[PDB]
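So the structure is just underneath, and the comments pick up after that.
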Amino acid sequence: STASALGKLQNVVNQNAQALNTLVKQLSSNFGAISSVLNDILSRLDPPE
Amino acid sequence: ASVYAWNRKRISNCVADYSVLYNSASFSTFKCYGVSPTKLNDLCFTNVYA
Amino acid sequence: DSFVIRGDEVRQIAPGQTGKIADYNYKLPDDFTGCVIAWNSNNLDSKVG
């Protein structure tokens, strides 16, 4: 009948999922460059910069 | 026009070749910042300003 | 390597540079190491005719 009796396993699963989600989300940051996608940078300008 | 009244034109709906501008040596300064001058032929824009 | 150039085109002599003679007559590697020297020779390498 009663749920929420297995909080520890759910905590483990949620922590792993959140870590993976933040890791995959970190892929959309400029870090000070002109774009967050590498193909546009490659296709918009020559190597030296 | 004078510098304090710089003349602005908007260009759109055209096919532009920039090689004919690069190869010509009539220009003393041909300085490009955000893009490589040789790649302009492979990019498509909208609402160009001159 | 020695040659004779127009006075204005002197700034074409640089690595990672493109131009008429810089693409059809003389090419400099991007990772070039060394020195470049140039001096006017109008009084010698020019003719009144």
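Since chain B takes its numbers from Swiss-Prot, the residues it shows come out as 348-397.
Here the Cβ of each residue, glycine as well, is placed from N, Cα and C on the backbone.
B:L368 to I appears in Swiss-Prot as a natural variant; the accompanying note says: In strain: Omicron/XBB.1.5, Omicron/EG.5.1. In Swiss-Prot, a natural variant is listed as B:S371 to L, annotated with the note In strain: Omicron/BA.1. The annotation that Swiss-Prot gives for the naturally occurring variant B:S371 to F reads: In strain: Omicron/BA.2, Omicron/BA.2.12.1, Omicron/BA.2.75, Omicron/BA.4, Omicron/BA.5, Omicron/BQ.1.1, Omicron/XBB.1.5, Omicron/EG.5.1. Recorded in Swiss-Prot as a natural variant, B:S373 to P carries the remark: In strain: Omicron/BA.1, Omicron/BA.2, Omicron/BA.2.12.1, Omicron/BA.2.75, Omicron/BA.4, Omicron/BA.5, Omicron/BQ.1.1, Omicron/XBB.1.5, Omicron/EG.5.1. As a natural variant entry, B:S375 to F appears in Swiss-Prot alongside the note: In strain: Omicron/BA.1, Omicron/BA.2, Omicron/BA.2.12.1, Omicron/BA.2.75, Omicron/BA.4, Omicron/BA.5, Omicron/BQ.1.1, Omicron/XBB.1.5, Omicron/EG.5.1.
Here the variant positions are B:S371, B:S375, and the one whose Cβ sees the fewest other Cβ atoms within 10 Å is B:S375. The local packing around B:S373 (variant position), expressed as other Cβ atoms within 10 Å of its Cβ over all shown chains, amounts to 6. Under the three-state DSSP scheme, B:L368 (variant position) falls in the helix class. Cα of B:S375 (variant position) to Cα of B:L368 (variant position): a span of 12 Å. B:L368 (variant position) counts 13 other C-beta atoms within 10 Å of its own C-beta, drawing on all protein chains shown.
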